Structures are given as C-alpha cells and as structure tokens.
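Scroll down for the structure; my scribbles are underneath it.
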There are 2 protein chains.
Amino acid sequence: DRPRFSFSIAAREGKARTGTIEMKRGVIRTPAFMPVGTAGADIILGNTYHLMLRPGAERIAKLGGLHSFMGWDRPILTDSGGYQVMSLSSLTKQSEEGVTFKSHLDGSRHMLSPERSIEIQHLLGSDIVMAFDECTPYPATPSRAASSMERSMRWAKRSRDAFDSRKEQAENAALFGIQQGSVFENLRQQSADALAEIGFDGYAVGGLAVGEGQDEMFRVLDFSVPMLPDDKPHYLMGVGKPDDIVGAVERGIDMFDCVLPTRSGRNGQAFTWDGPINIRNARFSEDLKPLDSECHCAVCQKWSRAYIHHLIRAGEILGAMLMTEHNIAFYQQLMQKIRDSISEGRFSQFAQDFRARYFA
Amino acid sequence: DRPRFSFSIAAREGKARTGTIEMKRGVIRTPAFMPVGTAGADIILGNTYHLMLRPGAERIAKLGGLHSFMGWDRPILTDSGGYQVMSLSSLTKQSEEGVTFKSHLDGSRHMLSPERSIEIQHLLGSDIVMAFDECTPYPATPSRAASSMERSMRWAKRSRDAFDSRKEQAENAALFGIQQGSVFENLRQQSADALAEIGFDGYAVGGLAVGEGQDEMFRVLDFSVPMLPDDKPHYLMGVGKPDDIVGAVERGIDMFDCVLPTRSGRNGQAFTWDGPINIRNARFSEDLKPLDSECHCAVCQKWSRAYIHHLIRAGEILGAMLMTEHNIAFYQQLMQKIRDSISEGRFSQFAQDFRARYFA
Ligand SMILES: CNc1nc2cc3c(=O)[nH]c(N)nc3c(CC[C@H]3O[C@@H](OC)[C@H](OC)[C@@H]3OC)c2[nH]1
Ligand SMILES: CNc1nc2cc3c(=O)[nH]c(N)nc3c(CC[C@H]3O[C@@H](OC)[C@H](OC)[C@@H]3OC)c2[nH]1
Ligand SMILES: [Zn+2]
Ligand SMILES: [Zn+2]
C-alpha cells in the first residue's frame, strides 16, 4: 500500500530533478503538470473558490467529496482560495483573522481564514491541501511585502494546526506551505525559514505570475528555490507557458498549474513544438497537417488544422473540445519529455532545442 | 464488395419496416437516425448550406472531399441546400431556374439550381444526394401548394439528369427524390407519381416539420407514405423528437434527421426514457443518478446529473460535450430498440410502452 506522502528524486541535472510523489490514491511523476479537473495527468486541480460558491463545500461533502463528484479516483490538489477571492470578489475585507467577501453569484457573505480554508479543503476531500496565504500584489514595496509575508507565515502555522487537528486529513492528505516575499531575496529567505520551521510535505513558490514577467520571475526563482528544502517537492503556482515551465524546471521546480491549456483551447490557440498557433486565422483554412507534426494525441492522429479551423469558425463545440484535448496532451508530452531528458542526462540540450524551435 | 445501393427489408410489423441499405462505404441499419457530422450512427449529415458558404464546395473538393475533411469514411448524406437558403438567407430571388441569394458571411452572391445543387453535392463527395426541391411554406393554399409542388417535380427531373451526367456520382452515390404537396392528399399523390416515374434510389417526405404540429404531420404521413414505392427507403426530413420518430416509424418511415440532439445538448436538455430533462434546473444539483437510468453511454457509466449540472452551470465546455454525447447515444439506443422490436414482432408494444413512460 502506498504511503500518505513520499517524494523520491530519481535523477538530477543541474538544479533540475525528476522523480515521484507517492500518495494513497496514486503516483505523481515529477516534473508534473496539473490540469484543471473540469477540462495522462497524474493529479488534477479542484477549483476551491468556485466550489465554495457553487454548490458549497458542505454540499460537495454530502455528495461524497470531489473524487466521487468528478469521477476521478486519483490525487486532487486544491488551492486555499484567497488568491481568487482577492482576484475576483467584490467588497473584500481583510484582517489578521482572514478575509470576508460577498459572492458575485448570490450576494451571500463568505469568510476565509486559515481554519476555514483547511476545513473547506477537507470537505472537498483533496489529497494535496494548500496553506491559506496572501499572494502579495506586484509591485510591492519592501515594507508592504514584508508585512504581507509575515501575515502569511502566521497563517501558515494556523493552517498547519488546523490540518493536523482533522485526523482523516492528517492521515490521508498532504499539506504544502507557500513561500511569499515578493521579489526580495531577504524576505524570500525569511519566508522559507519560517515554513521549514513549521514543516510541510511540500513547498510552493507563491507570489509570482502576477505581472512581473519572465525575466524577473526567473531572477526570483534563481535565489528562491534553493532556499526551500531540497528533499521536498517544489510547486510554482500559476505557471505557465511552456517556456516558463522549461525554465522553472531548470531552476528546481517540480510541479505546475496554469489556465493556459484550457483558456487557449476555448479561444482558438493550439500549442505546438513550433510555438502557439491561432487556428481561427485564415492561414489554416486549407492546412491538411495535424495541429502539431509530432503530437501523438487522438486529435492529431485523425483530424487536420483545416477541419478544426472549420469547426471553430462554425461555432461548433466539437472544435473547442478537440483543441483542448490536443493542448492537454501537448502539455503532458512536454512534461514526459522533460522527465525523460532529466533522467537521461540530456535536459540541458532539450531545453536549448526546445527554445530554438518554439521561438523560431 | 458492396453495391452502390441496395435496400432490403428484413422484417415488418404493421406499416413499420426494419432492414439495411448497403452502399459502397457501409451498411445503414433502418430505421436509422442520421446525426450531424460535426456533433453508433451508420451515416452522418453534411451541412450543404453552411459548406457552400464556408469554405465553399470547390475548396472542400480541393481538400479531398468531406470524408477526408471530416475524418469519416462511412456514408454521408447531404441536403440540396434550398431549405436553409429560404430559412436563413437574405434578399432571396426565386425563378424557374433556381434561387439566388446573398451570403450573410461576406455578401457574396450565390445561386442554387438543380444542376448547381447536384454539382455542390458532387464536390462535397456525399453518398446520398438529395434532389433540389422547394419546401413549401406552411400553411399553404391548395393553389400555391400545387404550383410549388409542380416546380419541385420539374426540378426533380433536372436533379436526376444532372446526377446521371456525372459518372463518378452516378456510379458511386445515390439520389433521393423529395415528395411535396403540403398537407393535401391529391398533391402528395401527384408528387409521388411524378417521382416514381423519374425513378430514385430512395424517397423523402418533404414539406413537413415546418410548423404543422404532430397531429397534422401524422395525418399527412398516414396517406403520404403508402404512395411512395414500398421497396425503397422512406426519409422524413427534419424529424424529430423521439415521439415523432416512433410514430413516423409506425407509419412507414425508415430514415430521420433533426437538430434536437445537438441543439438540446448545447442548451441544457438531456433526453431520457422518462422524457427530456433540463439539467441546469436546481432540482438536479444533488441528483447522483446518471442522466438516464438505463442508458449504456460512457457519460452515464461515469458521471452524475449533479456533476453535469455543475459543469453546465459553471460554463464549462466539458458539460455540453457530455450532454451531447449522451443525447447522440440515446438516439442511437432508441433506433436500436426500434429495429429490434420490429424484427422481434413487438414494436406495437414497444411504442405503447415508450409513450406511457416518456410522457408519464
Ligand atoms: C496566474 N498566476 C498565479 N499566481 C499565483 C500565486 C498564488 C499564491 O501566491 N498563492 C496561492 N494560494 N495561489 C496562487 C495562485 C492561484 C493558483 C490557483 O489558480 C487556480 O486557477 C484559477 C488553480 O486552481 C484551479 C490554482 O490552484 C491550484 C496564483 N496564480
Ligand atoms: C426542421 N424541419 C425541416 N423540415 C424540412 C423539410 C425539407 C424539405 O422539404 N426539403 C429539403 N430539401 N430539406 C428539408 C429540411 C432540411 C433538412 C436539412 O436540415 C439540416 O439541418 C439544418 C440537415 O442537414 C444538416 C438536413 O439535411 C440532411 C427540413 N427541415
Ligand atoms: Zn495533438
Ligand atoms: Zn447516457
């Protein structure tokens, strides 16, 4: 029987690592991409913020938990909810206790605190639970970044204690802490130290992919990822485009999530090894090639760019579904190639070849 | 090797029949439902009117024909295009030659005539080609219904001659004639006689499902279907709801098409043996049963009403795709049950049981 949580590094190249997380519901191969569950992957995401508002966490628990609800019996990761509250909610009120906000769907009042976030995630039944943090806005002054990070670290301890108080959660799920500190090395160090003192099963790099751009994101990763425990997984939240993933793996990241595959799939963008393409453009109306020349997905085995272009232009849902299936599969082929290249000691060459072709 | 076209009736009960159409690209089991190709089925529909306008029939032929374009190597049926021209186009101009109209997409002028309709269908590469007819509006006076039907019969002969002039089409495709005459028995008889004198591979009942309602449609079918050759397939165009299909089979119809499965699937309606349900309604938010209790489709094997409700309410494309997959599968299970019940001599009981449950 698999353990509750065990991360093992099978091979390394530079700062890059490849290995496995073993959990009760399955093995997660790393580096991992974690797609939205409502879109192969070893773990999917539940959308805590949406589920809080519709149908509510209690109701999900009444229906048997997310795994039953979604028909997915493998691992599920949930965020702690505050990022989306601050991003999407109205008339939010912040305090040391947490955040209160009004639901855009029906005006009901909702609060989120470390304790309530952990309880929501418990009711949803997720396997990887995120600590309740504050994603500091960018840019931030040093003073405000420090004050925000300090609050997040107090909330990380409250998250740890709430998770440990729930026997079923403590025995069957895992808890990740989230590093903050904006772009400032000293604050990132203080945050890493505070999280390691509390102790978590994995460590996320928070506070990035919030408008800083790739050069700055990579600069922050260069010093931030080494501050985290080496023997635990490293999750970069909100990232990203394929080139962001490759560079983040080069800097020691093991886990990724982002809206791009599905957002692109619904908006006419297909990922390929030669970069993204806008399938609605007339230049694809007579292109008999598959979406990508090397892709093994079922869409690329059967249908042309011309036909997918036609479906999307005609407003047919089949078109968006085919685009999304291809994009999901592309991302998982990217991660497989990353894992294999690290395991084979040729990831540096892979990254160079990837960039030369993706940006040609 | 299969023939170009051969219809064989394997069993009968009342006016109902079950059997097979053999064509070069496949066998079609009848009674048959023929889904839109852009949505198992033995034949799918190509949308002649849309394809004429985007990308155009010549361009489809350049891309290899519909079968290649759509990735479907089995039979395809296309309509002749006028129904949609009169239904959707602007500033149409009608004459004995055909109809001219302006494309809503780009203002280009297009004409349709019997000869051009057959040529378009040739370029698309369909296997079952419909004669170019005029679907008389409902209601129609006897005089106007007669004048319209007479023009359609002249156009049926022109369609026959155009089809026969194209060797590849004549040798590999089939041509159906379309009966008109509105709701008038004498005109339906004149139309049937004219079509049989020309000679077609199959016969459609046109001019129905245009606002007359089920009682009147069935009344017209009661006298109209027996007028067609018994030994050829009978196609009721534009029909319909499950209860319309059952009653039309009871009246001698062998083939059906309609927008309902896909339109419903995109608009939150799921077909079930207990009637249609509106999955977005709050009454399904905690319903753990599948869409239908007896359905064998992959959606009903895996997911609940509650989850499909959730996806559709969240605006997720996955929800509409699951609804459509279920609805397509429901329609094909309906047709299989129809075929088996006729073959087993229990279709009368099936129809009675179907109606008692569907309308409970
Ligand atoms: C786009 N840039 C981006 N930077 C982020 C930074 C943070 C952060 O510092 N803290 C937390 N807790 N969450 C973050 C998030 C949200 C990730 C979730 O966003 C959700 O998608 C909307 C997704 O779950 C369906 C995922 O949860 C696993 C970020 N997103
Ligand atoms: C809804 N009621 C309805 N009554 C109809 C009657 C006629 C008729 O008398 N003549 C012709 N030629 N076509 C008819 C049609 C259109 C069927 C096509 O309609 C297309 O869907 C929009 C479908 O092809 C994707 C199909 O072509 C195979 C009808 N539709
Ligand atoms: Zn593909
Ligand atoms: Zn089903």
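Note that chain B is numbered according to Swiss-Prot, with residues 10-48, 63-383 shown in order.
Here the Cβ of each residue, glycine as well, is placed from N, Cα and C on the backbone.
Spatially close to B:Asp102 (active site, proton acceptor) yet at least six residues away along the chain are B:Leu68, B:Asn70, B:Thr71, B:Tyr72, B:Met153, B:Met260, judged by Cβ distances under 8 angstroms. What Swiss-Prot records for B:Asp102 is active site, proton acceptor, and it gives sequence analysis as the kind of evidence.
With a cut-off of 8 Å between CB atoms and residues at least 6 apart in sequence, the same chain places B:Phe42, B:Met43, B:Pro44, B:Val45, B:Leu68, B:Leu100, B:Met260, B:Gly261, B:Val262 near B:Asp280 (mutagenesis position), listed in sequence order. Residues or ranges marked as active site, nucleophile in Swiss-Prot: B:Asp280.
Sequence annotations record features per position, and here Swiss-Prot assigns substrate binding site to B:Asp102, B:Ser103, B:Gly104, B:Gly105, B:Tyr106, B:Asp156, B:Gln203, B:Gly230 based on experimental evidence.
Among the features that Swiss-Prot reports, Zn(2+) binding site is placed at B:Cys318, B:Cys320, B:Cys323, B:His349, with the record citing experimental evidence. B:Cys323 (Zn(2+) binding site) counts 24 other C-beta atoms within 10 Å of its own C-beta, drawing on all protein chains shown.
Where Swiss-Prot documents B:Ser103 to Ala as a mutagenesis experiment, the accompanying text is: Strongly reduces activity. Taking Cβ-Cβ distances under 8 Å and a sequence gap of 6 or more within the same chain, the neighbours of B:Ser103 (mutagenesis position) are B:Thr71, B:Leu135, B:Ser140, B:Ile141, B:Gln144, B:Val152, B:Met153, B:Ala154, B:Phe155, B:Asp156, B:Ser182, B:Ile201.
With a 10 A radius on its CB, B:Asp156 (mutagenesis position) counts 29 other CB atoms from all the protein chains. Recorded in Swiss-Prot as a mutagenesis result, B:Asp156 to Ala carries the remark: Abolishes catalytic activity.
Secondary structure at B:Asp280 (mutagenesis position), as computed by DSSP, is coil. Quoted from Swiss-Prot, the note on mutagenesis experiment B:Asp280 to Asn is: Abolishes catalytic activity.
The Cβ of B:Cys318 (Zn(2+) binding site) has 19 neighbouring Cβ atoms from other residues within 10 Å, across all protein chains displayed. It is B:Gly104, among the binding-site residues B:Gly104, B:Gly230, whose Cβ has the fewest other Cβ atoms within 10 Å in the structure shown. 14 residues are missing from the deposited coordinates between B:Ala48 and B:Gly63, whose CA atoms sit 13 angstrom from each other.
Residues distinguished by a CB atom under 6 angstroms from ligand 4 are absent from the recorded positions B:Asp102, B:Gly104, B:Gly230. For the recorded site, B:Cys320 (Zn(2+) binding site), the DSSP three-state label reads coil. Distance noted between the C-alpha atoms of B:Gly230 (substrate binding site) and B:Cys320 (Zn(2+) binding site) is 34 Å. Neighbour list (B:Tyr106 (substrate binding site), Cβ cut-off 8 Å, at least 6 residues apart, same chain): B:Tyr72, B:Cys158, B:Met260.
Within 8 Å of the Cβ centroid of the Zn(2+) site, not counting the listed residues B:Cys318, B:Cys320, B:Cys323, B:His349, the chain contributes B:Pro313, B:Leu314, B:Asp315, B:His319, B:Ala321, B:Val322, B:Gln324, B:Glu348, B:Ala352, B:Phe353. According to DSSP, B:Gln203 (substrate binding site) is assigned to coil rather than to any helix or strand.
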